[PDB]
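Asker: There's a structure below that I have some questions on.
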Amino acid sequence: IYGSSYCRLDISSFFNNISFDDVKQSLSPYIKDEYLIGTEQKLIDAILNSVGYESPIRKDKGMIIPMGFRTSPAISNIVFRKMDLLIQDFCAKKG
Amino acid sequence: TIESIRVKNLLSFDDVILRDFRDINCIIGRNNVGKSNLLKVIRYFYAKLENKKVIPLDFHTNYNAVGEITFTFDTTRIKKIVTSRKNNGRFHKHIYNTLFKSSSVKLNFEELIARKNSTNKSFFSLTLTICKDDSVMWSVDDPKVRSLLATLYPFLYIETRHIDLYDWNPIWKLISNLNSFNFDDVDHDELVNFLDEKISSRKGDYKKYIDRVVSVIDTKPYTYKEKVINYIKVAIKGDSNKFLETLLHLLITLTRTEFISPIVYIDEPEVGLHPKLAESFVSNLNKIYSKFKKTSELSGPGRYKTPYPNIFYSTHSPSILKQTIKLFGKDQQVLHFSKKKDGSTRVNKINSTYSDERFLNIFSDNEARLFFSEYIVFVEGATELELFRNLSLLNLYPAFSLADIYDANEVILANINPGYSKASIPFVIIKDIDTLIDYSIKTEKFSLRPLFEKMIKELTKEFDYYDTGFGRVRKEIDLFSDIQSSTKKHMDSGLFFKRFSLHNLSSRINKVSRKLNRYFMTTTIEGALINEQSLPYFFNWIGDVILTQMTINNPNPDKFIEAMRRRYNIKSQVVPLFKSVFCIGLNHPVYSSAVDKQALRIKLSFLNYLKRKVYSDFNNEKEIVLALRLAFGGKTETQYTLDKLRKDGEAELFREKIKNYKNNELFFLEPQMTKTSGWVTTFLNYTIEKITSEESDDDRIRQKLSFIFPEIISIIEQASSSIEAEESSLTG
Amino acid sequence: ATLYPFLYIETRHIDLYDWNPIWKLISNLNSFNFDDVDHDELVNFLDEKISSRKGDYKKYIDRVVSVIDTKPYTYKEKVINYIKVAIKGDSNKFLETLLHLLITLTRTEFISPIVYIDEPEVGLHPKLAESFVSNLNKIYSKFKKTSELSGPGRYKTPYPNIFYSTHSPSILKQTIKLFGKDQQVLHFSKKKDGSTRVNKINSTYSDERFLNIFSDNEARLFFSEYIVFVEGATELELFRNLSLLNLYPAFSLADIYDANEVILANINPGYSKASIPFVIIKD
Amino acid sequence: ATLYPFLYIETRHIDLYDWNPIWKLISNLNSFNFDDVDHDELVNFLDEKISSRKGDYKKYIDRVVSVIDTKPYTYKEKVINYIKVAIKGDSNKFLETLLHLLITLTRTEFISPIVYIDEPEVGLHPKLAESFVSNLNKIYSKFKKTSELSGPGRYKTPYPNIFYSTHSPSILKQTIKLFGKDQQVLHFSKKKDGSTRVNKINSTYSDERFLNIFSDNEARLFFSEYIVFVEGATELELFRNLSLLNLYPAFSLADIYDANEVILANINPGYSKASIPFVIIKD
DNA sequence: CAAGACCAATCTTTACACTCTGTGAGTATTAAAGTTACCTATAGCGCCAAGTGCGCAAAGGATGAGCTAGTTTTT
């Protein structure tokens, strides 16, 4: 409300373009690095197997976090926190 | 005249907004760090307004990159002054070109006329942004605007804990900036000539002396402020609490003829002061405030309609708050800071305006003390105060001692309105079940009080959509409405209930009304004090009272005891002997061994007689409890007392038996039988001492107290759990 | 006490923002009675000059006074206010101003103050230290009246007593060269059992050449525990050898000076013998 | 920062009671790890030594701690406490002790601090300043290991850098005479338009006679705005006449020195010409 | 091709106008003492008139003597 000029932008395919390795890297610092089951599966992988899905129609992209699941918005915010920080830092200098 | 202050992501603030300022804004709370942070934010903003090099503030979290401070100024009076055709001056035109020029040239010929010239209020918004790299940016890139805003809305800060009485810099700053005189028209030469003429033996001596002095002391020339200060000092005839009073009085007086509205902050106005001194300070401030008020019929010279400046107080004294509430009234507000769950400062408004004149006139220190609390327990009678303020009982529970208990009626509760400051000061209202349901003997039907109807109406919520879990409340409300008749049956001639127990209904209504911060006890305080599990302790207390308080009236105990034993029968005439021998006295003399043995034997015989009569006349052992809790001004089961039963003319035999017991044997207990006598404290202390002697561990004695007294211990435990849940937030 | 005031100045911890000694000196050393100034006349005059409407400044001052009621002004505060309103303005510079004001204002009164100054050269360049004494001497000689030097502005009045506590040879050299017969040097030292002494070191020289060629080496002798007097430069070269003095940590506390018969006569080491021991080595 | 610490010392306003710089310097310069000192073992040792009944000292300590509970000791605080419990005690003396500690506690470590000192001679007798410089030089020379000077207690480690801000010719004379090749003199001055310059003034002399006979007159030339060199006593007598200099208050700011060709070569005034202008007058 | 980002200082500082002495709703609205303020800088060579110039550049003697000019960068 304090501004005189207004601009609007949109992101194309926001949920479909979230890289899975980015999600894994974002969630790694908050999960202990250890083997949950013997010496075959890790705790981080076991937790992350409950949020991804191998889409039959999008087999080219591999497995992605699909829209309609309960945990998708929180993961999206956590992943995009870095980009939000970068954009906010850029916009602060321009006022 | 600031209207809004907003702080985002700085120090201990996430998003804090302060608005609706009054003249006598007062700040209280437990979190002093929040007040210090607010003061630092204001000082930083006003230092950056005047282009001073200061360290930027810190961030609450590092996952952001900006920190914003927003200020809104009400530029309404200045606009009216400048835009008038009567005022033609340099300063007015400069102010218009600086403030109202840019925003007015972008409007058409329709919005300017009849749309912004009738009653509108003009606002000016200034934003300061701090970046991650310690960079400072403004929303308006014009130093002239900032300078004009700083010189039109000055900020003054007063600290009373560390104040030097030998420094009068704030006084001179206020005097120099609140004058309407141009001091540049006073030529130095003519004043020097006048002084020389006034004092001289030979013409020119003073001028030569001044020239010789100046030729040696040649330094930088006087500034304008120094010259005006010197002129004021030569004009006037002379130069902790007194300093603050002088500052406030000067600020009020000098601003009546100027369009500059300062903002003042004062920290700890009552440090090292008598309560009467603080009350007198507030009273004098109010009198000076009311002296210069021109409202309605009050007119004439010396009375103005100029708005008053804004004053903020940081105090920890209930006396100042009480005086401010009583005197100023609608021109003041109370702020409460507190914290959050994760840790962050809040700002809330506490209600301080009352529509009842009696409440304002009867306002005392307890009402002010209610402000400085973290958990308030509201009760109706005076026995609840005697029960909940017992020192021995609170010794074992170091969590209910942090709550304050207050006696409030319906009108007092309405005036206080605890629901407004619900998030800042949690509270619980404890009442009895008689306030909701009334029972009758002649007509076999319950009835609902207007308070119950109001609660049902408040719980009922029309204009709503479906929500899972809300239909149960509607079903409970429907059951409460339909239980209006509730035909039942009373046994023992309208004394007990067939099978109701008043417990399931009480539990259900408590579950329903928990959302409204209410708790309805099944029975009264005396009912909870003496129950079926407390008969041995009550009997032991009565026996101890008989053993201790009863003494021989005659100065010679042996002769009187022998005469009364040889005159009255020891077994059949024991009651007349006890009545005519032992009396209640404050002092307990020590008798001989034989006299002590005889007195002990007589007391044991009296105890045996009373216990045998008690266990013989009554059999079910429940009528004993009923009679005990009814003789001590109480009601049970049917909600009936002595006076109510006598007016209803029911249970003649029970009343006659109680009267016989009172007027025949328990004549000594009668003074400790009226309301507000002091038996509660004595009984509680005796019971706690006995249990402490029997059981050493704290857990064991607490468990035994819970077993003996279920209801009050449950209330204390619930209050303690509520306090522990919110302990982190409401603690500095 | 009121005829012989005592002033003490410490430059080590002097505050430049405090001008109390200056105001005290100006107020005490005055020849005017300020009780005849009155108060109503001055306030009325200022009100007439500064206010367009007749009666604005007076009402403003009355309103201010009515709410700032305090103790009345003393005479000293009143005269200080008058002096401040009559003038156009408010470490080394402070001391120079104090001394100059005292000298200027003592010329028309019989008050004879005595002033003590401690460490006038703290944090001061040697040129500045010399310039301080030079300016003091110039202002001292400006007011002196003697025979031919007669006229207005020249007086026959005793000057106030000034005491210096210095650790720098520059100030001593300047005060010896400039003042001459109007200076003395005091040496404290100590006794064998422990007790402060007071002795006078000769500082007046009849020879004009010696006073003109006075330099830092001559002033260094005043701060010497033991002086060794020699004639030729070969003795200076021999007794100032670093390697030779490295093995004897007791001859390094003595200073060696090249002295002639005329120089020895002018210095006269025998006068201050109990304070500064000396030895004269010849062939 | 931890490899090249910076220590700044002011002497005009210094508190002798506070010993924080000394404790910080000692704690930073050590080669011991105090993490293996068992607290319980030391407490038991003290209890056994100081008590007649076993364990009462431990009871006293835990009773005190249970009531004065606060933040635990940091590493630096406990190191300082351990150092204090092992030593027998806690203006010019403070500075000398700090310099000696700095020089002593750096010969076995690779940490080289940088020291700045402001006004080392404030309120100090000239002999005291000379003794201070001499003591510093002796401390330096004690640990030097060059050529035949070899043995225990002598090291090849570099010495830390020390900067002085002085207004006294005595300290400059002593530091020139003693250190020699291991010292330099900086002159700030100013530019025409207003700016601070930095120049180096020559202070190393190859001639041993000149360095041995170095005195206060030679050191006075370092604080001269303008130097006039002459080759006779008559020129000194003429150019130092008080009456002649009274009428020309522009030549009184120049220092006149009597120098020979060898003295001029040793001084070499041409090296520092933009800082100290000079003129050489001959026949 | 066209584009947000268009320097610092320009002397400083302060301050209501009115008829009414407490109050003001313009279609586009600063100035006036006070105090500084300081300013400043020049070859080829010689000669006589001593810097405002004149002559000559062959001595020398008033127009034969006759003569040259570094690197690099922008460009």
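Residue numbering for chain B follows Swiss-Prot, covering 2-240, 258-750 in order.
This deposition comes from electron microscopy, 2.7 Å.
Keep in mind that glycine also has a Cβ here, set from the backbone N, Cα and C atoms.
Swiss-Prot feature annotations, pasted as is:
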- B:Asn33, B:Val34, B:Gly35, B:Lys36, B:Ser37: ATP binding site (BINDING)
- B:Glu398, B:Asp450, B:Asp452: divalent metal cation 1 binding site (BINDING)
- B:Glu402, B:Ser623, B:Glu641: divalent metal cation 2 binding site (BINDING)
- B:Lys36 to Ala: No longer protects against SECphi6 infection (MUTAGEN)
Asker: These are the binding-site residues: B:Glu398, B:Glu402. Which one scores highest on other Cβ atoms within 10 Å?
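Answerer: By the 10 Å Cβ neighbour count, B:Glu402 comes out on top.
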Asker: Say you check the Cα of B:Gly35 (ATP binding site) against those of the binding-site residues B:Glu402, B:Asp450, B:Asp452, B:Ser623, B:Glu641; which is nearest?
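Answerer: Nearest by Cα distance to B:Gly35 (ATP binding site): B:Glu402.
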Asker: Distance between B:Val34 (ATP binding site) and B:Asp452 (divalent metal cation 1 binding site) at the Cα atoms, whole Å?
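Answerer: So the Cα of B:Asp452 (divalent metal cation 1 binding site) lies 46 Å away from that of B:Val34 (ATP binding site).
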Asker: DSSP three-state call for B:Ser37 (ATP binding site): helix, strand or coil?
Answerer: helix
Asker: What's the CA to CA span in angstrom from B:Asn33 (ATP binding site) over to B:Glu402 (divalent metal cation 2 binding site)?
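Answerer: That separation, Cα to Cα, works out to 33 Å.
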Asker: So among the recorded positions B:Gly35, B:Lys36, B:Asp450, B:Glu641, who's got the most Cβ atoms within 10 Å?
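Answerer: Compared across B:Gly35, B:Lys36, B:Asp450, B:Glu641, the most Cβ atoms within 10 Å surround B:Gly35.
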Asker: For the recorded divalent metal cation 1 site, enumerate neighbouring residues of the same chain (Cβ within 8 Å of the Cβ centroid of B:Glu398, B:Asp450, B:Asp452, site residues themselves excluded), in sequence order.
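Answerer: In sequence order, the nearby non-listed residues are B:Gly399, B:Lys449, B:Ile451, B:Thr453, B:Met539, B:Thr542.
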Asker: Sequence gap of 6 or more, C-beta under 8 Å: which same-chain residues meet both conditions with respect to B:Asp452 (divalent metal cation 1 binding site)?
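Answerer: Those within reach of B:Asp452 (divalent metal cation 1 binding site), by Cβ under 8 Å and sequence separation of 6 or more, are B:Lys653, B:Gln657.
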Asker: If you count Cβ atoms within 10 Å of the Cβ of B:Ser37 (ATP binding site), leaving out that atom itself, what do you get?
Answerer: 14
Asker: For B:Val34 (ATP binding site), just count the other CB atoms lying within 10 A of its CB, please.
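Answerer: Step by step: centre on the Cβ of B:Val34 (ATP binding site), count other Cβ atoms within 10 Å, giving 14.
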Asker: Indicate the candidate from B:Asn33, B:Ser623 with the smallest number of other Cβ atoms within 10 Å of its Cβ, considering only these binding-site residues.
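Answerer: Counting other Cβ atoms within 10 Å of each of the binding-site residues B:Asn33, B:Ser623, the minimum falls on B:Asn33.
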Asker: Using C-alpha atoms, which one of the recorded positions B:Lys36, B:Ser37, B:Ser623, B:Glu641 comes nearest to B:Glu398 (divalent metal cation 1 binding site)?
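Answerer: Checking each of B:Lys36, B:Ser37, B:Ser623, B:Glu641 against B:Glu398 (divalent metal cation 1 binding site), the shortest Cα distance is to B:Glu641.
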Asker: Fill in the CA-CA distance, B:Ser37 (ATP binding site) to B:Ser623 (divalent metal cation 2 binding site), as an integer in Å.
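Answerer: B:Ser37 (ATP binding site) and B:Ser623 (divalent metal cation 2 binding site) have their Cα atoms 71 Å apart.
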Asker: Please report the three-state DSSP label of B:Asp452 (divalent metal cation 1 binding site).
Answerer: helix
Asker: To the nearest Å, how far is the Cα of B:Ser623 (divalent metal cation 2 binding site) from the Cα of B:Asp450 (divalent metal cation 1 binding site)?
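Answerer: Each residue's Cα considered, B:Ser623 (divalent metal cation 2 binding site) and B:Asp450 (divalent metal cation 1 binding site) end up 41 Å apart.
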Asker: If you measure B:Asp450 (divalent metal cation 1 binding site) to B:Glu402 (divalent metal cation 2 binding site) at Cα, how many Å is it?
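Answerer: It is 12 Å, counting Cα to Cα.
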Asker: Please report the three-state DSSP label of B:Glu398 (divalent metal cation 1 binding site).
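Answerer: In the DSSP reduction, B:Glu398 (divalent metal cation 1 binding site) maps to coil.
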Asker: Fill in the CA-CA distance, B:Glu402 (divalent metal cation 2 binding site) to B:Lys36 (mutagenesis position), as an integer in Å.
Answerer: 36
Asker: Could you state the whole-number distance in Å separating the C-alpha atoms of B:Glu641 (divalent metal cation 2 binding site) and B:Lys36 (mutagenesis position)?
Answerer: 60
Asker: Using the centroid of the Cβ atoms of B:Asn33, B:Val34, B:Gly35, B:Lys36, B:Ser37 as reference, list every other same-chain residue with Cβ within 8 Å of it (recorded ATP site), in sequence order.
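Answerer: Residues close to the ATP site, other than B:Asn33, B:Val34, B:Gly35, B:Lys36, B:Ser37: B:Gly30, B:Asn32, B:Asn38, B:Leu39, B:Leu40, B:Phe355, B:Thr363, B:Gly750.
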Asker: Quick check: in three-state DSSP terms, what is B:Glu641 (divalent metal cation 2 binding site)?
Answerer: helix
